[PDB]
Amino acid sequence: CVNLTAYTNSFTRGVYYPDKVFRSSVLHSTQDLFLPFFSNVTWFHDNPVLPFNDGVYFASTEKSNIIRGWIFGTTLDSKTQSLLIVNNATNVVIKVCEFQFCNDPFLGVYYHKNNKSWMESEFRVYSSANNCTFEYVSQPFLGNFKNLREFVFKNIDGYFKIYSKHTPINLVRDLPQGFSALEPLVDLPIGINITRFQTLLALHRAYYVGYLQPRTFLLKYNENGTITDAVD
Amino acid sequence: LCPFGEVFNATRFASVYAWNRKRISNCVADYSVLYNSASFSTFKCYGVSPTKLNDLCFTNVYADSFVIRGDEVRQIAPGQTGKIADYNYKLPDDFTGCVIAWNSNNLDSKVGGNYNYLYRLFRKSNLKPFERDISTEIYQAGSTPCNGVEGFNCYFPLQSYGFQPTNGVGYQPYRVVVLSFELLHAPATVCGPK
Amino acid sequence: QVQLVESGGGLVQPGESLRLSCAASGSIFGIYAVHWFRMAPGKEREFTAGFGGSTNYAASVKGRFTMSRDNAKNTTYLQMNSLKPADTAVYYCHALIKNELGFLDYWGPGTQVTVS
Ligand SMILES: *[C@@H]1O[C@H](CO)[C@@H](O[C@@H]2O[C@H](CO)[C@@H](O[C@@H]3O[C@H](CO)[C@@H](O)[C@H](O)[C@@H]3O)[C@H](O)[C@H]2NC(C)=O)[C@H](O)[C@H]1NC(C)=O
Ligand SMILES: *[C@@H]1O[C@H](CO)[C@@H](O[C@@H]2O[C@H](CO)[C@@H](O[C@@H]3O[C@H](CO)[C@@H](O)[C@H](O)[C@@H]3O)[C@H](O)[C@H]2NC(C)=O)[C@H](O)[C@H]1NC(C)=O
Ligand SMILES: *[C@@H]1O[C@H](CO)[C@@H](O[C@@H]2O[C@H](CO)[C@@H](O[C@@H]3O[C@H](CO)[C@@H](O)[C@H](O)[C@@H]3O)[C@H](O)[C@H]2NC(C)=O)[C@H](O)[C@H]1NC(C)=O
Ligand SMILES: *[C@@H]1O[C@H](CO)[C@@H](O[C@@H]2O[C@H](CO)[C@@H](O)[C@H](O)[C@H]2NC(C)=O)[C@H](O)[C@H]1NC(C)=O
Ligand SMILES: *[C@@H]1O[C@H](CO)[C@@H](O)[C@H](O)[C@H]1NC(C)=O
C-alpha cells in the first residue's frame, strides 16, 4: 500500500419497501427505523471513516461512475471481521474476511505495460487477510448528472439488508422534491458486529448520508404497488 | 448447492497427522448421499439421528478427510483418551458431528506399499480438540532428552502406514471424513433439500 | 498439483559432498514443512532432515546434513557431506503444502545414491 501525502433540508428520501409480498391501494402504517422528514442529514463528496450508528442511507448524484465500493469494519485492526464490498465493473463480490486494512483506504488502478490496458486488479485496501469466512458473487450493478443511485444498509438480527434503487432526473438540483421508493437488493446472514463504516475508491497509480430513526410513517400504495405518497 | 460430493470424490485424502479442514457455508446441504451407506461399513454418525439430518440446520460445517486402518476406525468418537485423539486428531468430549467411513483398501493399498500417510503415537502432553499438529520436534520415551534424535534414547513420534494389501480387516485402510457441526447466534447456513 | 523433481543425486565415493534439490513444480499458496526420508539397505522408514520449527537432522549426521529452505525459488536444498556407505539411500521427498486445490502432502519419487 502506497500511502498518499454540508447538509440540506432532507425530506421524503429513501423510504424502503418493508415487505416483498405484493400489496395494492391501501394506506399502511409501520413503525421502523426511518429517515425523518426534513431531517437535514449530511451530504458527502476526502472520506473519513464514519461511525455506523443506525441503518444508513446513501446517495450518488453524479452521472459518471467513480465509486468503487465501500468498507465495513469495527476497527482497522485485523481481529474484527470485515465486510469488503467489491464494486468493480469487472466483478462485484461480497467478501467477508478478518481484514487488517491499510492506513489509506483507496485502491489502485493502472494500465498495462505493452497493451496499456487499464487494469484495476491491484488493491491497496487491506494490508492482510487473517481469516476469510465468506464469499459471494452477486450481479454486477452500475452536463446534468441525471441519474440518482440511492441505497440503505441495515444490519440487525444477524441480517444485513441492502435496499437499492436508481432513477434519473435531469435536474442538477441536489435533492429532488419527489418521493423515493426503494427496493431491497441483497441480504447477508453474516451478522458481523459493525460499529464504523467507510467508502472505497480507486486511485491512479455527491454522497448523502442519513441515519434511520424509529418512527411510524404512513404509506399509500398504488394499484401497481409503488409508494405514491409517504407522510409522517 | 455447495460441493459436499467433491470431498467424497477427491483424488487423494489427507494424512492422519495433518488433516485438511474444509468449511461449507451459504449453501444448501444434502444428506441423501449419506442416507446411502458409504461402504459395506455402516457409518457412525453422532448427535442427531442420520434419518433426521435433512431437517437440521448448522451455522457451519467442517469437513476433515483422512485415511486410517480399519482397526482404529472405532477409536474415533467424542472425547476418549486414545492414540489418535492424544497425538493425531482429538474430538471434543460430547460432539454431534457426523463420521463417514468407506473402505478404500483396493485403491489405496500398494504391493510395494504406499507410505504417503503417517500417524503420531508419541507426545508428552494431551491434544486439545481440533488443533492440527504438524510438529516434528524430538520425542523422548525415556526421561532424559537427547539432541539429534538419537535412536535408543529418543523415538520419533511419526510412523508411516505401509498399506500392504492385508486380509485382516483391522489393517485395511478406510477413507474417513468427519463433519464437525457448530451452532451460535449467527443464522444457520444449512438448508433442507425440500 | 505440486510436483517434486529431485536433482543432484548421483553415485559417489565415501567422504564426498552432495546436494539434493527438491524443486516444487506446481503452484503453491504456502509451505508448512518438507521432510526428507531415507531408504537405505538395512534401514527402514526414517527421518533424514526437516524441522522440529527449528531445523532438525538425524543422529550422527546432524553436522553433515544442511538444510537450505528457499521460499522464493520454491526449491529446497539438502547438503550431505563426508559420505559413508551407510548413506546409500533413496532420499524420498515429502512436502506438506497447502495449495490452490487444497492442503495436501506430496511425496517425491526420490533418488537413490550408492556409496561404498
Ligand atoms: C477488480 O479487479 C479485478 C478485475 O477483474 C477483480 O479480480 C477478480 O476478483 C475475483 C474475486 O476476488 C476473482 O474471481 C474469482 O475467480 C475464482 C478462480 O480464481 C473463481 O472461483 C470465481 O470466478 C471468482 O469470481 C478473481 O481474482 C478476479 N476475477 C476475474 C474474472 O478477473 C477484482 O476482484 C475487482 N475488485 C477489486 C476490489 O479488486
Ligand atoms: C484467526 O486467525 C488467527 C491467526 O493468528 C488465528 O489464531 C491462531 O492461528 C494459528 C494458525 O496457525 C493457530 O495457532 C496454531 O496452533 C496452536 C494453537 O494453540 C499453536 O501451536 C500456535 O498458535 C499455532 O500457530 C490457531 O488457529 C490460532 N491460535 C490461537 C491461540 O488463537 C485464529 O484462531 C483465527 N480465528 C478463527 C479462525 O476464528
Ligand atoms: C400498473 O403498472 C403496470 C406496469 O406493467 C401496468 O401494466 C401495463 O404496462 C405496460 C408497460 O409499460 C403499459 O404499456 C404502456 O402504456 C402507456 C400508456 O398507454 C403507453 O404510452 C406506452 O407506449 C406503453 O404502451 C400499459 O399501458 C400498462 N397497462 C395499462 C392498462 O395502462 C398496469 O396496468 C398498471 N395497473 C394500474 C391500472 O394501476
Ligand atoms: C463419488 O464417490 C462415490 C463413492 O461410491 C460414488 O458412488 C456414490 O456413493 C454414495 C455413497 O453414499 C452414494 O450415495 C451415491 O449414490 C453413489 N453415486 C452413484 C452410485 O452414482 C459416486 O458416484 C462418486 N461421484 C462422482 C461424481 O464420481
Ligand atoms: C460490538 O463492538 C463494540 C465495540 O467494542 C462493543 O461495544 C459491542 O458490545 C459489540 N457487540 C457485539 C454484539 O459483539
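Chain A is numbered as in Swiss-Prot; shown residues: 15-19, 27-66, 80-176, 184-246, 264-290, in order.
Cβ coordinates come from backbone N, Cα and C, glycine included.
Features reported for this protein in Swiss-Prot:
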- A:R190 to K: Partial loss of biliverdin affinity (MUTAGEN)
- A:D80 to A: In strain: Beta/B.1.351 (VARIANT)
- A:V83 to A: In strain: Omicron/XBB.1.5, Omicron/EG.5.1 (VARIANT)
- A:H146 to Q: In strain: Omicron/XBB.1.5, Omicron/EG.5.1 (VARIANT)
- A:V213 to E: In strain: Omicron/XBB.1.5, Omicron/EG.5.1 (VARIANT)
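On the structure: features taken from Swiss-Prot.
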residue : record               : DSSP class
A:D80   : variant position     : coil
A:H146  : variant position     : coil
A:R190  : mutagenesis position : strand
A:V213  : variant position     : coil
Exercise. With a 10 Å radius around each C-beta, find which of these recorded positions (A:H146, A:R190) has the fewest other C-beta atoms nearby.
Key: A:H146
Practice problem: Since 7 residues are absent from the deposited coordinates between A:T19 and A:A27, report the CA-CA separation in Å as an integer. | Solution: 25
Practice problem: Specify the nearest of the recorded positions A:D80, A:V83, A:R190 to A:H146 (variant position), where nearness means the distance between Cα atoms. | Solution: A:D80
Quiz prompt | Between A:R190 (mutagenesis position) and A:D80 (variant position): CA-CA distance (Å) | solution = 20
Quiz item: Across the 13 residues that the deposited model omits, what is the distance in Å between the Cα of A:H66 and that of A:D80?
Solution: 7
Quiz item: In this structure, which of the variant positions A:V83, A:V213 has the fewest other Cβ atoms within 10 Å of its Cβ?
Solution: A:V213
Exercise. Take A:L176 and A:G184, the residues on either side of 7 unmodelled positions, and give their C-alpha distance in whole angstrom.
Key: 19
Practice problem: May I ask for the distance between A:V213 (variant position) and A:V83 (variant position), taken between their Cα atoms and rounded to an integer number of Å? | Solution: 28
Quiz prompt | Chain break of 17 residues - Cα distance A:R246 to A:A264 (Å, rounded to integer) | solution = 24
Quiz item: Near ligand 4, which of the variant positions A:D80, A:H146, A:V213 have CB less than 6 Å from any of its atoms?
Solution: none
